[PDB]
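Take a look at the structure below.
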Amino acid sequence: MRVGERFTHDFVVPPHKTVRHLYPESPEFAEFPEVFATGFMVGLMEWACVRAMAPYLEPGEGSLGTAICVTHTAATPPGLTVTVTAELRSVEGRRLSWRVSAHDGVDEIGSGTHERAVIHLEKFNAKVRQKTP
Amino acid sequence: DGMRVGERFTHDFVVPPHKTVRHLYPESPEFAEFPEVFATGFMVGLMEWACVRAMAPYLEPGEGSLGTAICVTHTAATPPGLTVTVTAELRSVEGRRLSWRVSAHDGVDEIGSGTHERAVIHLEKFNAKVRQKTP
């Protein structure tokens, strides 16, 4: 995997990726404006990075998000297409650092950095199995 | 009043099965086989929720807020059934912009921390703007 490697993916915002859909159990969010939630944008950023690195993972391997540092500079109603671009900026063995950026066809909506660590899936699941209630 | 710098709100949440990674984007084939852990996008929303709850007594009627930045590590994984405690500490207020230090632990591990910034908005003004760009 090479530094400068870019990947791009598009996503038409559906009604069910607004703030209130992120936490339906939240009365405090229930009457927030109908805009693409930051947490959903983060997941879209993660997803772009996961797709870009998938052809470089061995079988039995996966990855986890380890950091997210982004702005969220404009709001997006449902119906717009959000284009995320992910550019690999660093590879420190198991650790990958992406510059992530997103626009909704009208505005730049956010950018910053996302980081990921490559895991062995079997060894990781055992670790979480043993802190599960 | 006005909000006081250094004041803390904490906020508890039992992670249910439906706040795992494959539940953030059910439409994602690429996520459908991820381990069953609390998604970063859900932790981020939990942190916003803590900050929103802390701010609410201080907003004028018709006022709300939007997150404008998030900068957090996510350092341990959390299966469903553990309680995530989010701590939001107010760092600064500069007119409409507030800065928060956000922190989370799942009873076993510290799971993440960093910063979150929000902006106070006039809800109906903002909605009218949002419509100007709906298709």
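The residues of chain B that appear here are 3-137 by Swiss-Prot count, in order.
So this one's X-ray crystallography, 2.3 Å, going by the header.
Backbone N, Cα and C atoms are what each Cβ position is placed from, and that goes for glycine too.
According to Swiss-Prot, the mutagenesis experiment B:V23 to A carries the annotation: Reduced activity. If you draw a 10 Å sphere around the CB of B:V23 (mutagenesis position), it holds 25 other CB atoms from the protein chains shown. B:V23 (mutagenesis position) falls within a helical segment according to DSSP.
Quoted from Swiss-Prot, the note on mutagenesis experiment B:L26 to A is: Reduced activity.
Mutagenesis annotation in Swiss-Prot: B:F33 to A, described as Reduced activity; the structure shown retains the original residue. Long-range Cβ contacts of B:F33 (mutagenesis position) within its own chain (separation 6+, distance under 8 Å): B:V23, B:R24, B:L26, B:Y27. DSSP assigns B:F33 (mutagenesis position) to coil, not to a helix or a strand.
Among the features that Swiss-Prot reports, substrate binding site is placed at B:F40, B:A41, B:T42, B:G43, B:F44, B:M45, B:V46, B:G47, B:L48, B:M49, B:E50, B:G69, B:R120. The Cβ of B:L48 (substrate binding site) lies under 8 Å from the Cβ of B:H13, B:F15, B:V86, B:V88, B:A106, each of these being in the same chain and 6 or more residues away along the sequence.
Here the residue is the original one, but Swiss-Prot notes a mutagenesis experiment at this spot, B:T42 to C or S: Enhancement of acetyl-CoA binding, but reduced activity toward fluoroacetyl-CoA. B:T42 (mutagenesis position) is surrounded by 27 other CB atoms, counting those within 10 A of its CB over all protein chains shown.
The annotation active site is assigned in Swiss-Prot to B:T42 (among others).
For the mutagenesis of B:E50 to A or Q, Swiss-Prot gives this note: Reduced activity and affinity. The structure shown keeps the original residue. Of all Cβ atoms in the protein chains displayed, 30 besides its own lie within 10 Å of the Cβ of B:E50 (mutagenesis position).
Here Swiss-Prot flags B:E50 (among others) as active site.
In the three-state DSSP scheme, B:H76 (active site) falls into the coil class. Annotation source Swiss-Prot lists active site at B:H76 (among others).
Its own atom aside, the Cβ of B:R120 (substrate binding site) has 21 Cβ atoms within 10 angstroms in the protein chains shown.
Across the residues annotated as binding substrate (B:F40, B:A41, B:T42, B:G43, B:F44, B:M45, B:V46, B:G47, B:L48, B:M49, B:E50, B:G69, B:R120), the widest Cα-Cα separation comes to 23 Å. In sequence order, the recorded positions near chain A (CB to CB under 8 A) are B:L26, B:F33, B:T42, B:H76, out of B:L26, B:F33, B:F40, B:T42, B:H76, B:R120. Other Cβ atoms within 10 Å of the Cβ of B:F44 (substrate binding site), summed over all protein chains shown, number 26. Sequence-distant contacts of B:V46 (substrate binding site), defined by Cβ-Cβ distance under 8 angstroms and a gap of at least six in the same chain, are B:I72, B:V74.
With respect to their backbone Cα atoms, B:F40 (substrate binding site) and B:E50 (mutagenesis position) stand 16 Å from each other.
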